[PDB]
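J.: The structure under discussion is supplied below as structure tokens; questions concerning it will follow.
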Amino acid sequence: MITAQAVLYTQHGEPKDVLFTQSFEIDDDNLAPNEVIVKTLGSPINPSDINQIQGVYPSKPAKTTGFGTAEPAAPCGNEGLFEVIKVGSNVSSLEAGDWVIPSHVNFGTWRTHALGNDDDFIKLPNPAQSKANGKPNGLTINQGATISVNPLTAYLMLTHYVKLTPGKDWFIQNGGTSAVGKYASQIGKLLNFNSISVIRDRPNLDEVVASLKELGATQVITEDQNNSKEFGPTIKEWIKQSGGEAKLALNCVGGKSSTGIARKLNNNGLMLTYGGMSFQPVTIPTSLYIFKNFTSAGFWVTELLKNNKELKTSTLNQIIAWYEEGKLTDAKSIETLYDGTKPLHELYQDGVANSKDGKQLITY
Amino acid sequence: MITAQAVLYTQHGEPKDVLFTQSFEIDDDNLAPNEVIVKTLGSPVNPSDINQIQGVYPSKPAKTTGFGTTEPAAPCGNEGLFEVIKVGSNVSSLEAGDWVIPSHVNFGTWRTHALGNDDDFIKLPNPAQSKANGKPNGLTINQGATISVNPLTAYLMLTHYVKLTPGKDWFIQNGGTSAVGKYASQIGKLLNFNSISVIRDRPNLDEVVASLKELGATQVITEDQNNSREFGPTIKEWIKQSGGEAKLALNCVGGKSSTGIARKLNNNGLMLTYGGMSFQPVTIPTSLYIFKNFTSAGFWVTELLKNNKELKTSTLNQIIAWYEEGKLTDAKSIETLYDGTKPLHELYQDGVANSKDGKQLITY
Amino acid sequence: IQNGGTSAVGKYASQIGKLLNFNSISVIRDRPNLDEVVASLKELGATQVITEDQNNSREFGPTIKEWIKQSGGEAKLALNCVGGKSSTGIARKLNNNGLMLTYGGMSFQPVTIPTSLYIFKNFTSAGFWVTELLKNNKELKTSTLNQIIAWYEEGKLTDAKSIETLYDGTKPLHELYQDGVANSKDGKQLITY
Ligand SMILES: *O([C]1[C]([O])[C]([C]OP([O])(=O)OP(=O)([O-])O[C][C]2O[C]([N+]3=[C][C]=[C]C(C([N])=O)=[C]3)[C]([O])[C]2[O])O[C]1N1[C]=NC2=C1N=[C]N=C2[N])P([O])([O])=O
Ligand SMILES: *O([C]1[C]([O])[C]([C]OP([O])(=O)OP(=O)([O-])O[C][C]2O[C]([N+]3=[C][C]=[C]C(C([N])=O)=[C]3)[C]([O])[C]2[O])O[C]1N1[C]=NC2=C1N=[C]N=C2[N])P([O])([O])=O
């Protein structure tokens, strides 16, 4: 038997209020033919995971007694990295030692172990396998545990919706220092797309600007410049002189910021909203729709890839390859190792509380 | 020779300030082979005309000294009905007595007469011609004078973007008492689409609701109901019981109203914004884009038809046929006759100022 | 509770309900002149008039429950001349141990009742056919007719109004009736002489 720990809730609410830790047993000596047991290496805290516990995100795991609670309870977390420790007599796709991520959302990754079927998981290369394959880099734990949401989001928004002509066309984004924003700048560099990042002003602005330009942003402007009637024509010139067009905007902020990035598109532009900065609706002037033929749409990676294995696979492979090749870099997570000396749910509660410090990764 | 008068401006601004009447002369003896002279039968006041005068509509006629002013001036009005009074020696498509509308925007229809070419005009059947053909009905002056913008707009929004299944699917629209809204309700009825019209409440709501249902609105709700969390599930039920989905929202209002109609769409819905009430942006919650896969887009009839004569002709012929067959009635106009009691420009100024009373038509 | 509320039978039911002091709900199809119709039926004696959309509505159900609770009474009888979804809706509105009488089927749609009403609410669905009921029941016919006559003579009952077409010999009689059949939707038709 294996003694595992899982972070559960029986009722929706704030994570500080409703999370608890449940001890449960996995029988590693009684695997059905297609079953696999995995041990968690690391899982992050994403806003979607929090929203899910809060009961305000319309994709969630069922509440059940399967972790040994009398009250139906749900697990937490939608992405993470695991290591296979044992497989059933009919599993060929996975082997002990393989690294895996969940093949689907709502699996529950804020826990020490899981029993599932082989098709509940997608194999990524472990560093030993990347090296054996002659790659310069194996994946880090953070890179594996955070590969499923933010990198795929950036890549798919940039390539799946409108075709940007390499060396000519532009995308514009707000939240330029966000995880997705930073991946989008790198991917624009890799694919030869021009881009403008819009960021909030700060004391070390010129420094942040240089850092984003190194990642791949062609130009970086402040939210004040995005708002600025005076500054607008300068942006028009950048795009005009390049020979291409600003065809795509990526919005994770809403409000004035979304208006600002939409205004900077050429006619027939598309905006994708993939996130929201608390309470702020997407605000677009009527004139853009009517006279510029602007279009505003959504992006949700969970829904897009729900029943599109081929698109997931192809996108995942590209992200893995770029990590192995050293061509893509993650932002560093704040990593908190689960010891057994402190209840697991408290580690994630702290992580929720300390969210603004940076991405929280609980490790094992 | 012909003494005419035109409503002109030399500077953009509010119609109450910038409009004047100019008397000018047209040489009906000195007519080139391809030329045609027309007399105005009537022309409506549309928001686009007013916006054009105000300087906030990016499609307008050149300013010139052609009407006999020292300061370069522009004519007003983009649609209207004319009678052909004389044609040149090489014109075969038109003859004296024929009804015509402008073939393009920016012609100047707030005036008594015009001199152009044969290709600046489109023939509509006059009432004698409809009767000589076999039709039960001939077009009224209002019907002809308002055929080119509002009926085409409603038709194209309902048919050109998403396919509604006859007998089950639904569209929703605000500005339900507008001329476009009235055309859209009738066209919806004719094409067997279900619809919800959203209107502002008023003391005679009863009367207004009945009128719209008679036109073809399946349901009529107020903007209070549009805003109501409590009422939302009632709308959902209407749609579910029909076996169809609400796939299309038509927005000419913006603000809270636009939010409300977007929210009533089934997932994967499309909004078309074709208008907007004075300083009030299209506001959509982030959740609709992300979780409902909502799309917000624009519609501009001028632009859509600029380089598409086949679509224009085909849409136009349907409206004409429906009028002749007695299947479509016009959005009614308040008709003011230019009979010399008051100068021409004041008729249009009064028309602009009385816009809230309903659609305004100046007749001749 | 009855559907086909604008029918001639529906209009007599509303009036008879008022005369006998029964509360009633009439269900009618939505129409442009909805307000005028609702008013006519309320004046006849319907306590409440709802549309078929309201009849279909799970959201609206609790409002009807409020009305009945406030009255101190129960919805004991449903009258169905429509069938289909309409018959479903009026059945659901009955209190437990309810009865429905189907006397017509104004669309070809069958009487449709959720299994749960039968099993859990002890609902019963039966038929009504005045011709069969009165075949060997001449005393019952006479008594009923006499009451209607008396009510008319007393000014307590009015007629479901007819659109009258006079036969005068210039158009064949069968064509008057054929027009009457074709104009059924406009309302009750009476050929006069
Ligand atoms: O509500 C008001 C009316 O419903 C409406 C005005 O109606 P109208 O008949 O004078 O105007 P129309 O000619 O029908 O269309 C005007 C709007 O549509 C746009 N448009 C039309 C055709 C083609 C194009 C295109 N893009 O191809 C565009 C045009 O720009 C106009 O916007 O407005 C209602 N109203 C007025 N103020 C309002 C309001 N509704 C909500 N809130 C406010 N502020 P009533 O009946 O008076 O209550
Ligand atoms: O809705 C329609 C009307 O409400 C209704 C018809 O009204 P009517 O006056 O022309 O008909 P009546 O003479 O009152 O009776 C019609 C029905 O009752 C049956 N009947 C009557 C007497 C005796 C017997 C009996 N079993 O002893 C039976 C008769 O067979 C008729 O069925 O119908 C409504 N209607 C019409 N189409 C409908 C519908 N409702 C729902 N769905 C559809 N498709 P309006 O007012 O026009 O909107």
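The residues of chain B that appear here are 23-386 by Swiss-Prot count, in order.
This deposition comes from X-ray crystallography, 2.0 Å.
Quick reminder: no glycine exception, Cβ is built from N, Cα and C everywhere.
Marked as active site, proton donor by Swiss-Prot on the basis of experimental evidence: B:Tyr79. As annotated by Swiss-Prot, NADP(+) binding site applies to B:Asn172, B:199-202, B:222-224, B:296-299, B:321-323, B:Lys381, with the evidence given as experimental evidence. Quoting Swiss-Prot on the mutagenesis of B:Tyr79 to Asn: 0.1% of catalytic activity.
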J.: Roughly how many Å separate the Cα of B:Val202 (NADP(+) binding site) from that of B:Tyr79 (mutagenesis position), to the nearest whole number?
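T.: With the alpha carbons as reference points, the distance is 19 Å.
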J.: Where ligand 1 binds, which of the recorded positions B:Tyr79, B:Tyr296, B:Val323 are close by, with Cβ under 6 Å?
T.: B:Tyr296, B:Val323
J.: Is there any among the binding-site residues B:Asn172, B:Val202, B:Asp223, B:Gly298, B:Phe321, B:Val323 whose Cβ is under 8 Å from chain A, and which ones, in sequence order?
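T.: Near chain A, the qualifying binding-site residues are B:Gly298, B:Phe321.
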J.: B:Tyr79 (mutagenesis position) to B:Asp223 (NADP(+) binding site): how many Å between their Cα atoms?
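T.: For B:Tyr79 (mutagenesis position) versus B:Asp223 (NADP(+) binding site), the Cα atoms are 30 Å apart.
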J.: Using a 10 Å radius around its CB, how many other CB atoms surround B:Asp223 (NADP(+) binding site)?
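T.: Cβ-Cβ neighbours of B:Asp223 (NADP(+) binding site) within 10 Å number 11.
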J.: Sort out for me which one of B:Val202, B:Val323 has the most neighbouring CB atoms within 10 A, since those are the binding-site residues we care about.
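T.: Neighbour-count leader: B:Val202.
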J.: Are there residues of the same chain, six or more positions away from B:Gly298 (NADP(+) binding site), whose CB falls under 8 angstroms from its CB, and which are they?
T.: B:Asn273, B:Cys274, B:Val275, B:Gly276, B:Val304
J.: With every protein chain in view, what's the tally of Cβ atoms within 10 Å of the Cβ of B:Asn172 (NADP(+) binding site), excluding that atom itself?
T.: 24
J.: Determine, from DSSP, whether B:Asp223 (NADP(+) binding site) sits in helix, strand or coil.
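T.: DSSP assigns B:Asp223 (NADP(+) binding site) to coil.
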J.: Quick one, of the recorded positions B:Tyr79, B:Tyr296, B:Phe321, which Cβ has the fewest other Cβ within 10 Å?
T.: B:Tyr79
J.: Counting only residues 6+ apart in the same chain, whose Cβ is under 8 Å from the Cβ of B:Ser200 (NADP(+) binding site)?
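T.: In sequence order, B:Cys274, B:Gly297, B:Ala353 meet the Cβ cut-off.
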